[PDB]
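> Sharing a structure, written as structure tokens. Questions coming.
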Amino acid sequence: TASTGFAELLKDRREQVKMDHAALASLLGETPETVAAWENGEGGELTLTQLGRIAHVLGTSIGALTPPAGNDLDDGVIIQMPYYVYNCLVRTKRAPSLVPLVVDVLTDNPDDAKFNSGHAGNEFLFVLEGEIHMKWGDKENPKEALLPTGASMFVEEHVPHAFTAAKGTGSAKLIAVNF
Amino acid sequence: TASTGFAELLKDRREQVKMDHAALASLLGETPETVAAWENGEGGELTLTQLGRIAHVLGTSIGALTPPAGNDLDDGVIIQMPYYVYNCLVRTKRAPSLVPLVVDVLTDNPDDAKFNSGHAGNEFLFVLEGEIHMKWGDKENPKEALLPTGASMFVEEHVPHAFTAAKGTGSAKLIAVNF
Amino acid sequence: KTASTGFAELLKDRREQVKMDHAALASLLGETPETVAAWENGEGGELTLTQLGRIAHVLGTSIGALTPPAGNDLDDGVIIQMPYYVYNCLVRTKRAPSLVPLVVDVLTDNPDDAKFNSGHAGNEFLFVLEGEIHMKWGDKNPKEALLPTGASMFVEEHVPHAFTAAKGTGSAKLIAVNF
Amino acid sequence: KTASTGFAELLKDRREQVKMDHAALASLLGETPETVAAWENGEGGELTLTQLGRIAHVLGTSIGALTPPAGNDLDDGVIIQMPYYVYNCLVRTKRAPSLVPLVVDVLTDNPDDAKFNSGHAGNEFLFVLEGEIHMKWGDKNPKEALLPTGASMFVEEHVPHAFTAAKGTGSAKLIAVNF
Ligand SMILES: [Co+2]
Ligand SMILES: [Co+2]
Ligand SMILES: [Co+2]
Ligand SMILES: [Co+2]
């Protein structure tokens, strides 16, 4: 469907900027038959660089000329049967930014907490097991919190944060839902 | 800050549609001094109905004339210490649609599952304890799934769904994150 | 669809979303549960801006999220308007509130008097209808350009700008579409 | 900022977001991990549309999410263009791709020949510059209106529309701004 989606979106955009096959073809150094072919679903072998040139001439992005991620749901639902190890939970092309994980935190030395520099999106966390020592903000003088099982947290986009199990408690587990 | 936010947004919108105090005042049956007062932060006693008239004359919504929810974060973070009972987890005015809950499911009779007709937003779920009998789609001939502890699910906006503990297992627990 | 009726429906949606019953919400607002139920029955019209801000606050959201969209002033999808600076306001619509089109008669031809607009929320398209325009933008050390009749321009959000007719040319006219 | 360079950065962001290393991602694409690392070093320019669709698929997202925005063709926030139907394309910008302004010369004055546009993704503002326009919209049982010089109109997304000059009036001219 990449080729098919591109074929449809290419035609819509070309029409939108009032170009006929010949007009777009000239700008790209192609023949109008070649542009007609792309709109007939034959664009599959176009390279990333060529797509960039086409988007440029059409004053838009490759993204605007390609289809959305797709649908992997079953009547609207998708299920997943069951120092840091990441256990990936269910994801879906219908909500690409959703990345939920069960994180096993195996280090219990807060001095050795390493900061993720911040995310582009928000994050919700729940302490599944053990006790977590969370740190955030400025790596040099961070905000901190000892979080027992059952505690929950929200971390806003771009806020640096790190986690370790509470000093000498061995290990802990968190569910992290980035969205 | 409702009054202060309104004062600033009102002035910006009025200016945007090229109205001076007198022009807006006439349309509302008010004096220009009264409109000037609102822009000086004195709009706190305006009623919901009056706000609706002001938004109408300015061709916009009450929402466009009022401030965003606000910031309740501490350097970008907010934490919460620890047939259906809802245990509300952390929420934040910085991401209003985020509503995470620990749901105790106390009914284990799938025949008695009642369908939530669907949400405006998406939902992620994780089976915390026990085994869940999930149903979704058409209440009369639903899709179903038996989900053991550790299973995860995603439910798209407006998809009806219901949950019960697996037949005769007593009770179960889920973390539901609506966003 | 009154302001009261829209609030009534959105208030109920949000209250249920955060799993509060009438009594729980009433306890946070200095009201009885019966009064909260009344609001949900369309009786919130007299609520003040200040009170609406508190309601939004305890529900962890904004007044905007609890009030209806601007409205629909269209006739099956369309709306038609018959026919130093004078602004002739063209058609506007509650279905696209940021759209503010204007025919601007520029009656000063002394660039030295161009007064800068601090920038807009939103983009802007301009088209010179008559005369010659002396345009200025950026840092009020501004960039400058002479725009003859038929010239068109795009100014991105927040870019400050100002204009007059070209020196000693008398007057000019342009159409400015903010969107 | 090449298409290759943008893809390189976004691919790496996404791969890390779903916690896959080079080897894990390589195993889903029929490539070696060294080749995946090369793409992240800017060497993906020859990747085909088909291959990009597969990459997006295994990463649970869209080609759009893995490719750069349209780009910036502005000069400190602005871009300027000097000066049956003939379309004179006015200024456009990659910073607002949906903006397509045009001066349309309408050379047919027989309403019977108005050919309907199935509707647009996006809104549209129109202003009659010369002559009289016979506008049609909705169900190609259409609504109709005569628009004299100076009239303005707004047509919402997806509403089909068509126009000619008013019967026997020769020709007309309008400016159409799609945004
Ligand atoms: Co994180
Ligand atoms: Co639900
Ligand atoms: Co402006
Ligand atoms: Co159109």
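Here chain A follows Swiss-Prot, giving residues 6-87, 102-198 in order.
Quick check of the header: X-ray crystallography, 1.8 Å.
Cβ coordinates come from backbone N, Cα and C, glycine included.
Sharing the feature lines straight out of Swiss-Prot:
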{"type": "DOMAIN", "residues": "A:15-70", "note": "domain 'HTH cro/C1-type'"}
{"type": "MUTAGEN", "residues": "A:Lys23 to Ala", "note": "Abolishes (S)-2-hydroxypropylphosphonic acid epoxidase activity"}
{"type": "MUTAGEN", "residues": "A:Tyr105 to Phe", "note": "Abolishes (S)-2-hydroxypropylphosphonic acid epoxidase activity"}
{"type": "DOMAIN", "residues": "A:136-196", "note": "domain 'Cupin type-2'"}
{"type": "BINDING", "residues": "A:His138, A:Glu142, A:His180", "note": "Fe cation binding site"}
{"type": "MUTAGEN", "residues": "A:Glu142 to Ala", "note": "Abolishes (S)-2-hydroxypropylphosphonic acid epoxidase activity"}
> Cα-Cα distance in Å from A:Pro87 to A:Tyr102, with 14 residues unmodelled between them?
22
> From A:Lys23, A:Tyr105, A:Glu142, which mutagenesis positions have a C-beta atom under 6 Å away from some atom of ligand 1?
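The mutagenesis positions passing the 6 Å Cβ test are A:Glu142.
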> Using DSSP reduced to three states, classify A:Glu142 (mutagenesis position) as helix, strand or coil.
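SS state of A:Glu142 (mutagenesis position) = strand.
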> On a count of neighbouring CB atoms within 10 A, which of the recorded positions A:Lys23, A:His138, A:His180 is highest?
A:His180
> Give me the CA-CA distance between A:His138 (Fe cation binding site) and A:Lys23 (mutagenesis position), in Å, as a whole number.
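Distance (Cα to Cα, whole Å): 40 Å.
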> Which residues, in sequence order, are found in the same chain with Cβ within 8 Å of the centroid defined by the Cβ atoms of A:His138, A:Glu142, A:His180 at the Fe cation site, excluding those residues themselves?
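Close Cβ neighbours, site residues excluded: A:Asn135, A:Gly137, A:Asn141, A:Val174, A:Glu175, A:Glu176, A:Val178, A:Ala195, A:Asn197.
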> What three-state secondary structure does DSSP assign to A:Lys23 (mutagenesis position)?
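In the DSSP reduction, A:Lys23 (mutagenesis position) maps to coil.
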> At a CB cut-off of under 8 A, do any of the recorded positions A:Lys23, A:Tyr105, A:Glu142, A:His180 come close to chain D? List them or say none.
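The recorded positions close to chain D are A:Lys23, A:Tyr105.
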> Can you give me the Cα-Cα distance between A:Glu142 (mutagenesis position) and A:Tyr105 (mutagenesis position) in Å, rounded to a whole number?
15
> Output the one of A:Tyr105, A:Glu142 that, of all these mutagenesis positions, has the highest number of other Cβ atoms within 10 Å of its Cβ.
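Counting Cβ neighbours within 10 Å, the top one is A:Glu142.
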